[PDB]
Structures are given as structure tokens and as C-alpha cells.
Amino acid sequence: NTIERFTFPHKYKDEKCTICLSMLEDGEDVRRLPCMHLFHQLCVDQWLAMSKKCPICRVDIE
Ligand SMILES: [Zn+2]
Ligand SMILES: [Zn+2]
């Protein structure tokens, strides 16, 4: 929605998702925010569409 305009969805190629606490693994659908923080799409996309801010650093993606 608004999410895709301001962030970078892509396939991942040791980093941890801070939402689910699991390691980011090869081929997983992940998303980078303008602040450079990285999350699984599953974990972040619904929350982010509503908050429009990075869970970690609180910076608005817009
Ligand atoms: Zn996750
Ligand atoms: Zn951030």
C-alpha cells in the first residue's frame, strides 16, 4: 500500500529479525526501511502499514 512506496521488499541473501527473534535466512521475504533496519515481511508488514514507523528506531518511513 503506502508501505511499498517507502520501503524495500526483497529476498534475503548473521542478522536477526527483532520482531520474531529468528535469524534472517537465505530466500526469506524481508524488507528494508529508509533507516536501513531490516525485518521479515511477515513480521513487520501489517504493523508497519498502521504505524508507518520503524519498530526499532521509531523514525517515520514517510
Ligand atoms: Zn521476523
Ligand atoms: Zn529503524
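Since chain A takes its numbers from Swiss-Prot, the residues it shows come out as 259-271, 291-339.
Backbone N, Cα and C atoms are what each Cβ position is placed from, and that goes for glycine too.
Residues or ranges marked as Zn(2+) binding site in Swiss-Prot (evidence: experimental evidence): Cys294, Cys297, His317, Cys320. The C-beta environment of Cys320 (Zn(2+) binding site), restricted to residues of the same chain at least 6 apart in sequence and closer than 8 Å, consists of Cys294, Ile296, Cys297.
Where Swiss-Prot documents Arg309 to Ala as a mutagenesis experiment, the accompanying text is: Reduced binding to free ubiquitin. Around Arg309 (mutagenesis position), the same-chain residues six or more apart in sequence whose CB sits under 8 Å from its CB are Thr265, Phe266, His268, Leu315, listed in sequence order.
Taken residue by residue with DSSP, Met313 (mutagenesis position) is part of neither helix nor strand, so it is coil. One mutagenesis experiment named in Swiss-Prot is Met313 to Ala, and its note says Reduced binding to free ubiquitin and reduced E3 ubiquitin-protein ligase activity.
The Cβ of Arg335 (mutagenesis position) has 9 other Cβ atoms within 10 Å, all protein chains considered. Under its mutagenesis annotations, Swiss-Prot gives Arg335 to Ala the following note: Reduced ubiquitin discharge.
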**Request:** Measuring Cα to Cα, tell me the gap between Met313 (mutagenesis position) and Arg335 (mutagenesis position) in whole angstrom.
**Result:** 12
**Asked** At the Cα level, what's the spacing in Å between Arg335 (mutagenesis position) and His317 (Zn(2+) binding site), rounded?
**Response** 17
**Message:** The deposited coordinates stop at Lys271 and pick up again at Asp291, leaving 19 residues out. What Cα-Cα distance does that leave, in Å?
**Reply:** 11
**Request:** Report the residues of the chain - excluding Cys294, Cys297, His317, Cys320 - with C-beta within 8 Å of the mean position of the site's C-beta atoms, for the recorded Zn(2+) site, in sequence order.
**Result:** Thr295, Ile296, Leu298, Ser299, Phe316, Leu319, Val321
**Prompt:** Non-local Cβ contacts of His317 (Zn(2+) binding site) (under 8 Å, 6 or more apart, same chain)?
**Reply:** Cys294, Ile296, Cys297, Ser299, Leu301, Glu305, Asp306, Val307, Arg308
